[PDB]
Amino acid sequence: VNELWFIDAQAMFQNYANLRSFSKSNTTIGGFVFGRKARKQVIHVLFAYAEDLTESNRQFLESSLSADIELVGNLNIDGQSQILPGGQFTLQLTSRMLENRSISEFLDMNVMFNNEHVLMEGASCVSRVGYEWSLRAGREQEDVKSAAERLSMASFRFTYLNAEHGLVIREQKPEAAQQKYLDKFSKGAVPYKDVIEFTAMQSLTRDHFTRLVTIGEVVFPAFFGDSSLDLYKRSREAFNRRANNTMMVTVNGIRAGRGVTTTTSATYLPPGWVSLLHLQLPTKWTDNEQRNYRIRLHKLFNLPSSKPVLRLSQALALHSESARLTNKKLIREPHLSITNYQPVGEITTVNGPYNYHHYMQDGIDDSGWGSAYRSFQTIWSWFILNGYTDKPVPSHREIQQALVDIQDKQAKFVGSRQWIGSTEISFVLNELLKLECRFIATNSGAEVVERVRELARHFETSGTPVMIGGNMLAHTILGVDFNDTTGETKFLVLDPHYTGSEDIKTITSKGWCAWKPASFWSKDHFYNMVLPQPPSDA
Amino acid sequence: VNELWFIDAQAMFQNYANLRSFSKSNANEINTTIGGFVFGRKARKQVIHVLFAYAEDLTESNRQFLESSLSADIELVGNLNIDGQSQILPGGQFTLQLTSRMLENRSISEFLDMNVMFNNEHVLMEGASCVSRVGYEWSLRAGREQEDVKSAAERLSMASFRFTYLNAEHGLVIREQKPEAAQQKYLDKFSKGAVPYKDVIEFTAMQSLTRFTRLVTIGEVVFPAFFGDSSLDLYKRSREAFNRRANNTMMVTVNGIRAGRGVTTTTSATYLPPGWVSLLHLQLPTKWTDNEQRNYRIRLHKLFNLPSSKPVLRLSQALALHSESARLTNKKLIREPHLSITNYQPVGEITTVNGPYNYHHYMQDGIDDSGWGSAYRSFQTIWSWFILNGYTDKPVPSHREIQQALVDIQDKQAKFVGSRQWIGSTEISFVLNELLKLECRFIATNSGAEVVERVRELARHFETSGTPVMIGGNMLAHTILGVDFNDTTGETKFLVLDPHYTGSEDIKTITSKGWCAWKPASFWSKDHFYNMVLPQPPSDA
């Protein structure tokens, strides 16, 4: 007797705002409503202009979302928006309610719907597959559409197998369903880091032109309670969407004369989504033609147009054989773990992912002098994990030899154990990356406690990790907790000294990625702070 | 002392007799001397196959054809020498020293006197048979087909280790493992007290999804699974098994071009020939003149030391191990129901049918033959034995087809052809003689007590002819497949296949609800006369 649908209204309003941010790159506005049809839950509300409301586009959108999410309906803003044949309802919206974010007005205009802060569920099964296509020259586009067409037909005989846990996913009659299969993996799991890696297989008893070989990930979610039968149906659908997505990107370049490009698989989980974004990227297109693609995708999936989101550098790596642009041994966002600490004021931290760099990694002994360098590397991780560069995290010898190329120290400083500081860092970035930087020069350790006002402003705008040096000791700061009416301040430090080659437990334990009170910084020595400034493109 | 070998010396003598069988003119012909190869389980020192061959066939090119045809756990382990004047092809670790008197007299004792480190053993068949249907594709450059096919099969064995065999039903999986990840006693639940021809674990052969004239050869691959087998032990075999079939497919294809028929596809067949405790794995050409075929039959018989009396390697005789494997007359029909029985224990000596057969009950062939069909239905079970044992390939006749034969042979009339009339053993014997030129023998009784008294005549029949027997009396027709008889107690039991109608192919009903079980001697009415027809098989391959 469940006739009510649930929908995160705030998420919908945000997506609408993200589309409106494109007065740079007037017609009416409509959209598609994607969600989980069975449990009647809206997961994705994608707005688009009238042009972009074609079947061609909704087929690209639905092929990019998780296999359990489908088109459940559309929406009509101000009663003058174009409506495509879609799901089982039509959201009645107004530009007035959408810009004021009046949930007060939405709820009583759409009766069947109740608000709900939608949350991430289930794990993420991932496996690498590969399909080869042959294209009759002169009619390449016509073949791709019919090559992927026959592929989605042959999807059933595919068999995904996990070895160490003895798991197998394949076609099976409903009576062969194992009921709480993989429940031990998806109980309190989240799609971003809880993965179940499978090996994709096919039976041996089945089977001037251009050939196209495409290898790529395939990701389908595993929830708590679903059976072996439910997992198979998703594993199949998840495949077809990856294939169709590949065909659409391919036929796009074909129709644009950019030839048959190879593709590259990527998974994303953009800003505030509770499901993943599955995309096949044309990595053979020109470096600028790729940029025009992220622009188009931002407009399609309603994404922020300020900072980059769909860069290959910041794509999730859920498969062990997937392309790593950072080091896979490293801890990613270690400061997320601390949940015990209670805010003694206003909370504000670094906006974005980053890797923990410290002593003893890079098969070096950084005893003492290494406190300086590692914080630079931590900063560098932020710039590739947020999609600004492809360049790997440089080593000590690479840093020093970039600080000689600019004629700063002295040549013997390559491979020198000699110390560096805040200023040295800012120069290295500038050289390697055409990047700017900002400073906070103090004369006392108490002075940084007075100037927390401008430290939080950095995390608000730029939101990059900051390097602080003084009293011979260098650390990294990810966030600050300031109370303007109490005066009480405390810092989120990241002691770049040696606390394990990846053991989050011991770190959190002894003040490493620890929260720091104001009396940390000695009031007898002076301190400098580097505030890395990210560029203005996406 | 420690390296004692085991060999079924009696079975070796038969293989020599089977090769010698094709001559039937001892000391009358002028021929090359006879040598042979000894195959067996090298690990446990157990000789399984002793294959004799005239000299010409004592070549490396031929030994590879034999070894690729035997089960995966069996390899070349030695030669043999008859009267010290045979050719020896270097190989193995020993050479059996046989003599002419030994092979004629079949003196096991004389074998053991000359071959000191050998002990005679009645070798039995162990373990189950794992089967999977596997396909592969070869490309042959025109003019270099023969050159490529030898190489295309080479690198196929090199990539046969990336395979994964998976049983969906029981969640069983065999793939490449690190020796420490080996799962001990893996398929003991399936291989304990099992036999290669009946107990079958079916897998689907899978490959990683991320890895001129064309030739594609699909076909089954069978490797044995024993008790106590490690998970790695099964992997080593499953790989060697596939390699051999591929080489066999290669060898058959190559010498096909050298013999005339050129490049032909091959169908895969697996046999359990008379007397063997292991299986025979063969790849057979699908296209060739009938001269080329019958010569191929005769030679496979000579090479594998098979009799020249029984037919052995007919396609219809091939085991039905895999489900997708083609079948001759196995529609929904159950093959050998009486084998799916362990409810029974002997009350004395027991002799049963020797060969496969199909259960033909009521209403199964479209039309409903209710209470008159029983005699026809047992006739059909008999006919199935003759096609499943390579005596013919003609399909099991329908009721109308049977009745027409009686009219053709001028027994019963044209209206008989139309009808729902009753027939018996005496009409059955006539149809077998008209349609198959068969000869039948009768056990004519006047009471159901005489049936029990003359049980030795049945036990003799199954021991000598092996064909299933229909019995007709008291308005009922049945099918006798075996007999249990204690010649001191007088206690007598009958194995009866009831032609009367069961639902469908379900042994649980048939085995337990009595439609195919053992019957007491009181099963036959003492007040009515009974006749039994004993179909007699011919004597040619």
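Just so it is clear, chain B uses Swiss-Prot numbers, and the residues here are 25-235, 259-588, in order.
Structure determined by X-ray crystallography, 3.3 Å.
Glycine residues also receive a Cβ, built from the backbone N, Cα and C atoms like all the rest.
Over in Swiss-Prot, the protein carries these features:
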MUTAGEN   B:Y409 to H  Strongly reduced ability to hydrolyze ufm-1 bound to a target protein
MUTAGEN   B:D458 to A  Strongly reduced ability to hydrolyze ufm-1 bound to a target protein
MUTAGEN   B:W469 to A  Strongly reduced ability to hydrolyze ufm-1 bound to a target protein
MUTAGEN   B:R488 to A  Reduced ability to hydrolyze ufm-1 bound to a target protein
ACT_SITE  B:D545  active site
MUTAGEN   B:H547 to A  Abolished ability to hydrolyze ufm-1 bound to a target protein. No significant effect on GPCR localization in AWA cilia or odorant chemotaxis
ACT_SITE  B:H547  active site
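Features recorded in Swiss-Prot, as mapped to the structure shown.
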| residue | record | DSSP (3 states) |
| --- | --- | --- |
| B:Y409 | mutagenesis position | coil |
| B:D458 | mutagenesis position | coil |
| B:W469 | mutagenesis position | coil |
| B:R488 | mutagenesis position | strand |
| B:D545 | active site | coil |
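For B:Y409 (mutagenesis position), the Cβ neighbour count at a 10 Å cut-off comes to 20, with all displayed protein chains included. The two recorded residues, B:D545 (active site) and B:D458 (mutagenesis position), have Cα atoms 27 Å apart.
Take the CB of B:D458 (mutagenesis position) and look out to 10 A: across all protein chains shown you find 15 other CB atoms.
Of all the mutagenesis positions in the record (B:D458, B:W469, B:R488), the one with the smallest CA separation from B:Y409 (mutagenesis position) is B:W469.
Straight-line distance linking the Cα atoms of B:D458 (mutagenesis position) and B:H547 (mutagenesis position), rounded to a whole number, equals 26 Å. Put simply, B:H547 (mutagenesis position) is 14 Å from B:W469 (mutagenesis position) when counted between their Cα atoms.
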